[PDB]
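> What follows is a single structure, and I will ask about it in a moment.
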Amino acid sequence: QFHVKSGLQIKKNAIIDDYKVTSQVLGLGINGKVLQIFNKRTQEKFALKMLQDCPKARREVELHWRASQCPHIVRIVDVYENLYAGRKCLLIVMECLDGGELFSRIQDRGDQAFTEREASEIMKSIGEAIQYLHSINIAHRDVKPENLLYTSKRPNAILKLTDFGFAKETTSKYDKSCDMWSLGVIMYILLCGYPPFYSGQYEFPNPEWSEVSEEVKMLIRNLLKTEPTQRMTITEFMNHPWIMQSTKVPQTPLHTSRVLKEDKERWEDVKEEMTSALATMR
Amino acid sequence: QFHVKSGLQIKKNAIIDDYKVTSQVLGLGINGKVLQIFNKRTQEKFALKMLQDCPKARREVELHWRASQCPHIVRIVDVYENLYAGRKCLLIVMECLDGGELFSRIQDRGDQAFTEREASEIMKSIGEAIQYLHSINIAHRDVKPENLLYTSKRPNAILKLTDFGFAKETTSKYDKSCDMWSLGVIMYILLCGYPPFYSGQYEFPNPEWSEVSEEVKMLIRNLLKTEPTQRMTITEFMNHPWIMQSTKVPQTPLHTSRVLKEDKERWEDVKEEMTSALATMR
Amino acid sequence: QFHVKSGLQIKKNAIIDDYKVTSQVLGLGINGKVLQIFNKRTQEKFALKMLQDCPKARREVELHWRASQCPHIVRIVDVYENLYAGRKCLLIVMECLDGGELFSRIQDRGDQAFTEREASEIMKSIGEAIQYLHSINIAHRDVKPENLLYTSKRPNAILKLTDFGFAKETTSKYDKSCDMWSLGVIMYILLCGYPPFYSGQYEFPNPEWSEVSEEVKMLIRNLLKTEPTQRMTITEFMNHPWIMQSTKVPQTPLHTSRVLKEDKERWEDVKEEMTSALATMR
Ligand SMILES: Cc1ccc(-c2ccc3c(ccc4sc5c(c43)NC[C@@H](C)NC5=O)n2)cn1
Ligand SMILES: Cc1ccc(-c2ccc3c(ccc4sc5c(c43)NC[C@@H](C)NC5=O)n2)cn1
Ligand SMILES: Cc1ccc(-c2ccc3c(ccc4sc5c(c43)NC[C@@H](C)NC5=O)n2)cn1
């Protein structure tokens, strides 16, 4: 009737006893890249983030540990601190995830488009994800559609949030709201296929912005506030129907996917100007 | 010809592999309560203090470890840092102790009263206890007759000091003296059955304060000084006869026990105003 | 095709399970002495440095770990943090080394003297040693001919650098140059058999300072600069011929060894005034 999960554990034996390291690259995210790695015993393939090892990261990971305990958050599995070059390293090993940057995955649906109801599902989940962190006092601070990846390529295959190179524990407008901001950011693009455009006004083109419930077009408002305050807290955010919906959302045809195919070329812009938009945002 | 004891060790595997946790409560002291807990292998019952886990506690315990190495100080046995709620916990497991808040144990002697010579024994011991901590540079800072408990209910069964939620290492009037103060505090009540009463003068009623060696009534003085300086250091405190006595102290009948029975009702006052008196005292 | 070494590991089980401790003293260096110690399993003899255990040391060692990964640097093998007296100790165990304070070892060659070419070898090596530390951003800060010891007494038997009670990681004239300074210091004495003498001018007596390539007498210059800047960095220092030489250096007879025999008595002065000279030097 009473339970916990294990504490975080820094193994010190050269991961090389415990795994076999490829060089086959994966993510080339923040600090160090991401390497295919296979667990010797099990023989399963794995993400490996390489870290300099300094209190910062050393905590950043420290939180991740707690966070992984989440469904929609990427789970860490083992965290060795060894010695690569000549400097006390830090290798955090986590479930690899081959589903792809959420969006990039949708724009190859081809057969059948996307649905406002299916768009929910995505956003819907993302919500939960954020909650947890906040709901324990962590703010992610970088919620890019780069860092929303899927597990497998099987269509049921769920998606998760990663790269804790940014987050903080919300201790003692605030912090845990950029995370909101982004969700907002996310939804927009999730429907048309672009964000706003400042560094202002965000317009609503015909062929996509239509009978598409102005009701939804409401929420997004409270979400997007260039304000810090009044940007609808996640705690808040969850409550609203569309979120807790699953099934009553408009069956609308979503151009979103193909919207992107239409001018796939301007995204390295989008995808990235977002980090610009983000990160720097305090 | 050369020796040590082991270092402190933070196990990280969910204590749930290593113990079976009840919910049967015990102490409801400082932070977290105290739970009956049984060691799987041995199958012995145990105290478990639950801690938030922040440098403070995380050190407070850290000292306790060293301290336990003492007879009259409660011994820690294992200290897991896991994850309860959503926050890196800290579970320190120690020998449970069912003898009771020193005093509360005496006021049920009934058959035969207490003896100035037997009162020594108690105080006598408590002294040692303090020494150690100080004698390694730790000040306890909370020495309540709540935190002086006995092991078993068998009359030989000794007593020990606990709850390190307060102490410090005396590094670099001072600090390690409140601990004195309290011993003082303790002895008084240990004889009549009350403390002073300020927030001043401490009087000496007939039916108890009597042929009871004014000699003892001396020491207590040097102990009680509302001063910081000149409150007889423990190092000092030990030297005096009555302490190193065991056997020459007056065989006096002590009302103390029954003294308390006489107005048991005002104690929640006593017992507690002491923490008030204490703690806050710097 | 990809590799590391293991991370540093603080064992906590009383070393007394893992080794048998003598009392036979060895080094009486910085903090704690040096004890013969034998590894239970292997049954090999070992150095043991005893440390108070405070962040400082606790890091000082922490670096040593990385450093040991070096040939010419003394290797640490195990680092227990236990409880001696009453205070969280720290016992770092390393390969013992019975070859002797570099110099002291040379002044008993007797049969055949020393060679400028053989003097290189020594200095030559020492160079490398320093490089590493610096080459990973550690400055040793104490490079005395006390801390340059040999492994065995067999003449091939190499020598290594020890006592990290002083060093720092060179993070963010500078720091990692005292180490240079000393090398300089070392070479001089390595040839005549004294240093300079200030607290100034360093002269060059006949019977030793002779056809002995003024070319070498050059380098030493750039090394010795009472300056902080322009004291030839090690990175630099290495490049020059004499260093990378091994074999083209003058076959000169070196009085050095016997030079010391000649007035062995003034050395406790030399050997030590060096620490004076050193250490304090910022
Ligand atoms: C077949 C196959 C197997 C695994 C993967 C894969 C790629 C990148 C990551 C990953 C898991 C976690 C994290 S975290 C993280 C990552 C990744 N990559 C860069 C960015 C998003 N930031 C990060 O820190 N698994 C892809 N394909
Ligand atoms: C049958 C049975 C078994 C065990 C106990 C028992 C109760 C309370 C504590 C204890 C041991 C240590 C500590 S420490 C501590 C405690 C206790 N309780 C609250 C206060 C004094 N502060 C503290 O931190 N063992 C009582 N009865
Ligand atoms: C037969 C035999 C066996 C071993 C040794 C031996 C003596 C001193 C040290 C040593 C290894 C490391 C270190 S480090 C260190 C040391 C020593 N000694 C004092 C000074 C140099 N400072 C230090 O910290 N091995 C000598 N002879």
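Since chain C takes its numbers from Swiss-Prot, the residues it shows come out as 45-216, 239-265, 282-364.
Positions of Cβ are set from backbone N, Cα and C atoms, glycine also.
Taken from Swiss-Prot, the feature active site, proton acceptor covers C:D186. According to Swiss-Prot, the feature ATP binding site maps to C:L70, C:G71, C:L72, C:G73, C:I74, C:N75, C:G76, C:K77, C:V78, C:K93. Positions annotated as staurosporine binding site by Swiss-Prot: C:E139, C:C140, C:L141. What Swiss-Prot notes for the published mutagenesis of C:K93 to R is this: Kinase defective mutant, abolishes activity. For the mutagenesis of C:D207 to A, Swiss-Prot gives this note: Kinase defective mutant, abolishes activity. The structure shown keeps the original residue. Under the heading of mutagenesis, Swiss-Prot lists C:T334 to A and annotates it as follows: Slight decrease in kinase activity. C:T334 to D or E appears in Swiss-Prot as a mutagenesis experiment; the accompanying note says: Mimicks phosphorylation state, leading to elevated basal kinase activity. Swiss-Prot documents C:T334 to E as a published mutagenesis change and attaches the note Mimicks phosphorylation state and constitutive protein kinase activity; when associated with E-222. Listed in Swiss-Prot is the mutagenesis experiment C:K353 to R, annotated as follows: Induces decreased sumoylation and increase in protein kinase activity.
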> Please state how far apart, in Å and to a whole number, the two most distant Cα atoms are among C:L70, C:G71, C:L72, C:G73, C:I74, C:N75, C:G76, C:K77, C:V78, C:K93, the recorded ATP-binding residues.
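If we measure all Cα pairs in C:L70, C:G71, C:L72, C:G73, C:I74, C:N75, C:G76, C:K77, C:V78, C:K93, the largest is 13 Å.
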> Taking Cα atoms as reference points, rank the recorded positions C:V78, C:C140, C:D186, C:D207, C:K353 by distance from C:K93 (mutagenesis position) and give the first.
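So, spelling it out, the nearest of the recorded positions is C:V78.
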> Using a 10 angstroms cut-off on Cβ to Cβ distances, just flag whichever of C:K93, C:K353 is the loneliest among these mutagenesis positions.
C:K353
> Give the subset of the binding-site residues C:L70, C:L72, C:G76, C:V78, C:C140 lying near ligand 3, defined as CB under 6 A from any of its atoms.
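Checking each Cβ against ligand 3, the ones under 6 Å are C:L70, C:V78, C:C140.
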> Counting distance between Cα atoms, which of the recorded positions C:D186, C:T334, C:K353 is nearest C:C140 (staurosporine binding site)?
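Ranked by Cα distance from C:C140 (staurosporine binding site), first place goes to C:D186.
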> Whole-number answer please: how many Å between the C-alpha atoms of C:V78 (ATP binding site) and C:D207 (mutagenesis position)?
11
> Expressed to the nearest Å, what is the distance separating C:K353 (mutagenesis position) and C:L141 (staurosporine binding site) at their Cα atoms?
19
> C:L141 (staurosporine binding site): which of the recorded positions C:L70, C:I74, C:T334 is the nearest Cα neighbour?
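Looking at Cα distances from C:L141 (staurosporine binding site), the smallest one goes to C:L70.
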> Find the shortest Cα-Cα separation between the residue listed as 'active site, proton acceptor' and the recorded positions C:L70, C:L72, C:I74, C:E139, C:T334, and name the residue that gives it.
C:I74
> Distance between C:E139 (staurosporine binding site) and C:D207 (mutagenesis position) at the Cα atoms, whole Å?
13
> Please identify, from the recorded positions C:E139, C:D186, C:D207, the residue with the sparsest Cβ neighbourhood, meaning fewest other Cβ atoms within 10 angstroms.
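Selected from the recorded positions C:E139, C:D186, C:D207 on minimum Cβ neighbours within 10 Å: C:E139.
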> Look up C:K353 (mutagenesis position) in the DSSP assignment and report helix, strand or coil.
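C:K353 (mutagenesis position) sits in a helix per DSSP.
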> Tell me the Cβ contacts of C:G76 (ATP binding site) under 8 Å, same chain only and six or more apart in sequence, or just say none.
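Spatial neighbours, sequence-distant, of C:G76 (ATP binding site): C:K93, C:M94, C:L95.
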